[PDB]
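Below is one structure, written out as structure tokens, with a few remarks after it.
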Amino acid sequence: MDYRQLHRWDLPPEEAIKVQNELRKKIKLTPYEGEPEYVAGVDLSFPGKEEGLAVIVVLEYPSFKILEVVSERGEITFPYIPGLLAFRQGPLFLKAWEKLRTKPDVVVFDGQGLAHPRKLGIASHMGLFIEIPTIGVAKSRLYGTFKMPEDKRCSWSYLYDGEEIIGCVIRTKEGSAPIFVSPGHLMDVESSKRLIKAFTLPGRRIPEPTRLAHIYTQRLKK
Ligand SMILES: [Mg+2]
Ligand SMILES: [Mg+2]
């Protein structure tokens, strides 16, 4: 698939932060109504060290049948810094994205989108590059305040930055920790909540797109 190279990747962390502040102006939080036909999930691994692995899985919806898997291996050159995940994982994702032949209607990332100190998590940032609706689904909080939802399945709370809503916290699985859902690009809070709920099977904590991407991350270990 094609994409837009909006800036260079070889940046020190200070310049990388400045780049996020310019890009946040381009995000469009628009509703995503209706149901998607194809849904991509994205996951990364770091087998041993000095060899990253990016996996993209494309599924049919609502069946969740797997239509395509692509993978890319490459060197990781930028440290993990919370809030700068895209600068570590973005380049390898985009090399995998180039090989993708099936165009997804929505792409789900393992990480935040809007629920980010500069409103531009990896889901939002990659959404600007690929120009497809995106959602970030994270297993822990990076940014924002909330009250813990009830322990019943499908209970949920909004994630806040002051007065503004930046995502939601969903108890997808009773007796498990909730997930943190936020829109990326071409996505809003209500639609990302509706879609991740429809992507999550009963009895499972993680939505099918990123759960299956994570599974291939482990099965495609070199
Ligand atoms: Mg952690
Ligand atoms: Mg994973």
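So how was this one determined? The header says X-ray crystallography, 1.9 Å.
Just so it is clear, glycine is given a Cβ too, placed from its N, Cα and C backbone atoms.
Pulled from Swiss-Prot, these are the features on record:
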BINDING   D43, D110  Mg(2+) binding site
MUTAGEN   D43 to A  Complete loss of enzyme activity
MUTAGEN   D110 to A  Complete loss of enzyme activity
Using all protein chains in view, find how many other C-beta atoms are within 10 Å of the C-beta of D110 (mutagenesis position).
23
Test of understanding: give the count of other CB atoms lying within 10 angstroms of the CB of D43 (mutagenesis position).
24
Give the distance between the Cα atoms of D43 (mutagenesis position) and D110 (mutagenesis position), rounded to the nearest whole Å.
6
